[PDB]
Amino acid sequence: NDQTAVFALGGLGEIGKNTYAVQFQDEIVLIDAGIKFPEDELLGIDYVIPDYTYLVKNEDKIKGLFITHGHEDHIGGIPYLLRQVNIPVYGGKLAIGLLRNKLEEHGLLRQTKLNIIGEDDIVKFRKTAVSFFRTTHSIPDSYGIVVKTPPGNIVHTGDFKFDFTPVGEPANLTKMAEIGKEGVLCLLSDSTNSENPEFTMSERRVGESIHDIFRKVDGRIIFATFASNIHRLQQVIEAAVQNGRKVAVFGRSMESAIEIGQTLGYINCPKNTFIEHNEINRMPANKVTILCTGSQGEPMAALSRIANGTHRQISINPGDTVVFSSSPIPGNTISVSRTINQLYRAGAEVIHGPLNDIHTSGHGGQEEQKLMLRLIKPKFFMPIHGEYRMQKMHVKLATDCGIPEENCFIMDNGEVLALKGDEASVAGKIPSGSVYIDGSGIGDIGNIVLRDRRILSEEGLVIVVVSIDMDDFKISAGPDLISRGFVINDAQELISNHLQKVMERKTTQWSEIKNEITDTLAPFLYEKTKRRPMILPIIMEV
Amino acid sequence: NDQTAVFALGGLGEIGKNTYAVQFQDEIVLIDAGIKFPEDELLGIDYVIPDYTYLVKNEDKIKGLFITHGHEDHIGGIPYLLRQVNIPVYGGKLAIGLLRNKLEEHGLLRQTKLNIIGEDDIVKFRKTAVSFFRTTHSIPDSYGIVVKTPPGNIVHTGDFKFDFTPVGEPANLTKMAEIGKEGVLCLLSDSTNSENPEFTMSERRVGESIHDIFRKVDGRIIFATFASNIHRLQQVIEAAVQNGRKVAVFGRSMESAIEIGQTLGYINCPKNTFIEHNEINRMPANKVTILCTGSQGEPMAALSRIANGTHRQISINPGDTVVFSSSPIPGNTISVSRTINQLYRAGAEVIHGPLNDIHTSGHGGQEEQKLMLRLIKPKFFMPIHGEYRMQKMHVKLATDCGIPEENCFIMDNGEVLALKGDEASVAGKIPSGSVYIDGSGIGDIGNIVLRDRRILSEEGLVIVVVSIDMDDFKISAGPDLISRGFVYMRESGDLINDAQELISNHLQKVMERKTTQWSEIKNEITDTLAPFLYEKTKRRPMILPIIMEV
Amino acid sequence: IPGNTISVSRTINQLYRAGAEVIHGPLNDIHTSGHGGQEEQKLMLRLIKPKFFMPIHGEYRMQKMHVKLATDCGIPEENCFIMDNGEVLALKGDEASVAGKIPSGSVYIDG
Ligand SMILES: [Ca+2]
Ligand SMILES: [Ca+2]
Ligand SMILES: [Zn+2]
Ligand SMILES: [Zn+2]
Ligand SMILES: [Zn+2]
Ligand SMILES: [Zn+2]
């Protein structure tokens, strides 16, 4: 009507896929278009992506895609979205930088309009304008966003914590306060860490903890962290340098992040601090610092190979100290444990866990979330970037801060928020969903495919194959059983004796034979094996 | 030897399968014979079990199987062991009780000798004797074990914590102290919680926390915990009763635990405290207490059905309070989160986490483990019941308590410890391993089979089948492609059609050579199909050719 | 030690003012009590089997709380005697009680 619409195509009720939109009449601003990693249950899948059908049926209106920060769950689905619409993209220097590299691997670099913005840029459209304010997060150069529309102003926090002693440029509190004063129709705030009451430890503190390790450790330092945390990488290098240590880098994403961190200016280091892979074994233990990936136990990554049997250039020598400057993402806890066990078994010493202060969340806890709420004055409030419980708890925070429960909307992907100064409500849905990605396939693999993968994976299969030349109705080869994932000579006989009685009979079509095979083999296997393999007959006419 | 041997057939380098043995000459005492639950990566599997080949090749010598406590990871593999050897079993009243029920489901109840022992029993053999001492753990009626042998005494802690204000019978500290004085050659101590420096909170404290919830909650209480924790179940019932609430039970294991807890005497409750499933919806919110399973998010369990769509008799009404009187076992964290999200979405209120004091470990932390070490005087020390790191840290605890690092043996399943007053060492291996169980099939499965399921589950498969020859070596049928899990047939019938042609044109050029043989054809099919699919699809299906000679 | 908190603060202020660096407090692990806490006290109680129990070496509240520890460990409240200086405990296998006083007090020493 005469209101503004706000909605998510992904990012609500989940961590990942974060793609949000604000739409006013014929103009529509997109915020983020990330990717999501498949939960274990989606057997073959590589990535998950939002259903863009609405954005497609409305491409003409899309005025731009803006990028809060450069994390995969914000930036990662952009190649896939750009295959289905061609729209202009705006972001900070680091996000655009990372997306550039990404669009090469996909080819779509040539034909997309990449825009780099900064604190002070405003991009105006007919009846809609977009401004920015700096925040703090687990990656450099992160912005929140203000979308001005007639009915009022919408604010997107991006992903944020508060850090009063940051490694990077301090979050713009002055500007956030202004934004609230100027008036704010609705706030989309990061809900991820809303269950934690504590105030997020400062990166300054982990830096201190890093330097402390570098002074105490007598041998090699193997330091595993997240490639995307440029500032943390900076602290590690400094520690290494300031302790007369050289740095070897392991992992395409690590090299890739350091390279882009170096250009662009987040990483500065002297001359011969960096070292080549062969050079390691030469120098003394206490001058080597290996900086790799695999802090989540992912078994293809650097650290896991180093521990788990062997990697090429690096082996664990007793006295080595490995540092997990991370925290296990849910479900990776077993992976990480395995790695740690191996490292210990291989004689290393491990520094992991919370009692050592070598990690912090990139997402603010309750006090930080409430600081946002009291810097902006949202008439209305929509929790984003979290599972249901994170959204719920976030809302308790907002009601506790005075905003009425009837002005708080905990939503799902696809629901739409009708926003106007004197009224707001969930006014209906939009086409939404999840779209799967295995190999070069993009939405190419349905559920009916995944049910097969599941069935296979629990039970196995047994293939019954026969050649029959059905003129004098005779079985001229077989039946042969070939099985996988199931464990059959007795069965090969059962299905033979019986298949012969079925040919003598002879009024035999094709589908009835497949059925006669299945319908008499299955129960015999179940009898013997209490299992239920996928049994599938193949007939050859010869 | 003139030494005693000590070893594990499972339970080291892992949590689960706990089966340990002490052997002196021709006599050999077993302690525990548990089962283990499959890590996600073992696709089809139901349970894992130790390789008993050594126990089999030596059945005559086995003098008995003794049972510390009655947890599945200690008692659960016994039906499977008893299929391959018939030996006498000894245990406390609760363990034997639970194993009895178990042996019915398996049939082997008729033909096995179940023995019930208590604190004060000694079972003697030619040159070997077995005694007991009470400990505290997350299940009632738990014992530690002392195996006396000529070369010296071996002590097995079972699973233990320390609780000075327990719900059950207090751990026998006096007797532990005596055992150490009397002399101890080697200690096998529970390593599971060795990474935690803190002192384990007492069950008394959770009971208090339970009663507190029962006073504050205005509506229904849905209380999810571990069926095997009879004493915790007792505290829940008391709270319910003492607050004029009735108790509805949900879960076969929950009913089963309460029943055996009731008989045997761990659970006592008045008249009409227990309620039938239909009776719930009748009475007022604040008089209903539902006591179920599914605190780990297991999707077939009671609580999960209640939240996740629907269960039969029970739905979530706003105002309901669900209590997770548990802590998420590693890897179940995602399951539990889902459940909690649903519960919240369904208008419930949830009490989960550590800041509310509604759970404790059944396994002692560092101070407790050190108390053991200073009650027993082990010449030598062998950490048991934990992953490698837990064993390692446990050893640091032992060295810190003065026992020399060269007397501490962190071992793997199968390694054997030669023990004698003046010398000890890992003196060689024994046949050991893991035996998977799917269906009614023990070791019906191999690691090759799991590789197949793994390959199958991610990639799919494509079967290429051909009939060949009149002895003329011509292709008389095919090649036909039939695929599953690889691509949506109902739509890729375009892709696999091109492939059906590729493999035909090429397979014809291969038949006009006779510089070829059976294995070379399968390879020629695979080696030329695979890359084409990868080209088109970037997936890598398991491609397997079947040839028929006609 | 209670009541010395102001003394210690003054010293620390001066030290800081004089350009020193001070390591004080509980977050650095540079001190422990010489006296066990509740779990330790309960370990005692379960190593000895006291028919009867008398809390010593503490202010009233410390005696009281100590007794809650003993009752929690199963020893009956009527077998626990929180006493004052001078009271006397009549102890015999089948009976015990505070059976009267003795001359007691504090003698000050000045000079
Ligand atoms: Ca794949
Ligand atoms: Ca199965
Ligand atoms: Zn982020
Ligand atoms: Zn994010
Ligand atoms: Zn146990
Ligand atoms: Zn156990």
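Per Swiss-Prot, chain A residues shown: 6-492, 501-555, in order.
Looks like X-ray crystallography, 3.0 Å, at least that's what the header says.
From the backbone N, Cα and C atoms, a Cβ is placed for every residue, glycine too.
Database features (Swiss-Prot):
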ACT_SITE  A:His368  active site, proton acceptor
BINDING   A:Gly49, A:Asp51, A:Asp443  Ca(2+) binding site
BINDING   A:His74, A:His76, A:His142, A:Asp164  Zn(2+) 1 binding site
BINDING   A:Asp78, A:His79, A:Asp164, A:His390  Zn(2+) 2 binding site
MUTAGEN   A:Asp45 to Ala  Slight decrease in endonuclease and 10-fold decrease in 5'-exonuclease activity; when associated with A-337
MUTAGEN   A:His76 to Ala  Loss of endo- and 5'-exonuclease activity
MUTAGEN   A:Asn337 to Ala  Slight decrease in endonuclease and 10-fold decrease in 5'-exonuclease activity; when associated with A-45
MUTAGEN   A:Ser366 to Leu  30% endonuclease and 10% 5'-exonuclease activity
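Features as recorded by Swiss-Prot, highlighted on the structure.
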residue  : record                : DSSP (3 states)
A:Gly49  : Ca(2+) binding site   : coil
A:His74  : Zn(2+) 1 binding site : coil
A:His142 : Zn(2+) 1 binding site : coil
A:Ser366 : mutagenesis position  : coil
A:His390 : Zn(2+) 2 binding site : coil
A:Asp443 : Ca(2+) binding site   : coil
Handout entry: Within reach of chain B, those recorded positions of A:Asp45, A:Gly49, A:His79, A:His390, A:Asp443, CB-CB under 8 Å
Key = A:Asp45, A:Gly49, A:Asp443
Exercise for the section: Would you mind ranking the recorded positions A:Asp45, A:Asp78, A:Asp164, A:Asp443 by how many other Cβ atoms sit within 10 Å of each Cβ and giving me the lowest? Expected result: A:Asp45
Handout entry: Contacting recorded positions for ligand 3, chosen from A:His76, A:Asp164, A:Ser366 when the Cβ sits under 6 angstroms of any of its atoms
Key = A:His76, A:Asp164
Practice task
To the nearest whole angstrom, state the Cα distance for the pair A:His390 (Zn(2+) 2 binding site) and A:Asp51 (Ca(2+) binding site).
Solution key: 21
Completion exercise
recorded positions A:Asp45, A:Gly49, A:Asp78, A:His142, A:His368, A:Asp443 with CB under 8 A of any chain C CB, in sequence order, are none
Problem - Cβ-Cβ neighbours of A:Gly49 (Ca(2+) binding site) (radius 10 Å) - result: 22
Practice task
Given the recorded positions A:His76, A:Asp78, A:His79, A:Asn337, A:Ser366, state which is nearest to A:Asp443 (Ca(2+) binding site) when distance is taken between Cα atoms.
Solution key: A:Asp78
Practice task
Consider only the recorded positions A:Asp45, A:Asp51, A:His74, A:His76, A:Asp78, A:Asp164: which of them have a Cβ under 6 Å from an atom of ligand 4? Write none if no residue does.
Solution key: A:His76, A:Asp78, A:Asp164
Completion exercise
Students should find that the Cα atoms of A:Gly49 (Ca(2+) binding site) and A:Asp164 (Zn(2+) 1 binding site) sit apart, in Å rounded to an integer, by 30
Completion exercise
Taking the centre of the Cβ atoms of A:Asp78, A:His79, A:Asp164, A:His390 as the Zn(2+) 2 site, the remaining residues of that chain with Cβ inside 8 Å are A:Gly16, A:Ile20, A:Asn23, A:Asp37, A:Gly39, A:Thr73, A:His74, A:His76, A:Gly163, A:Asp195, A:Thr197
Exercise for the section: Out of A:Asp51, A:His79, A:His142, A:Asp164, A:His368, point to the one nearest A:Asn337 (mutagenesis position) in space (Cα versus Cα); all of them are recorded positions in the record. Expected result: A:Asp51
Practice task
Using the recorded Zn(2+) 1 site (A:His74, A:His76, A:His142, A:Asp164) as reference, state which further residues of the same chain have their Cβ within 8 Å of the centre of those residues' Cβ atoms, listed in sequence order.
Solution key: A:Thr73, A:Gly75, A:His79, A:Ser143, A:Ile144, A:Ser147, A:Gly163, A:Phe165, A:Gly367
Handout entry: Which listed residue (A:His74, A:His76, A:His142, A:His390) has most other Cβ within 10 Å, given these are recorded positions
Key = A:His390
Problem - Subset of recorded positions (A:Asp45, A:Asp78, A:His79, A:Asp164) lying within 10 A of A:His368 (active site, proton acceptor), CA to CA, in sequence order - result: A:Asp164
Handout entry: Of the recorded positions listed as A:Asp45, A:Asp51, A:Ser366, the one whose CA lies nearest the CA of A:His74 (Zn(2+) 1 binding site)
Key = A:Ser366
Exercise for the section: Can you figure out which of A:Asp45, A:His76, A:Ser366 (the mutagenesis positions) comes closest in space to A:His142 (Zn(2+) 1 binding site), comparing Cα atoms? Expected result: A:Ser366
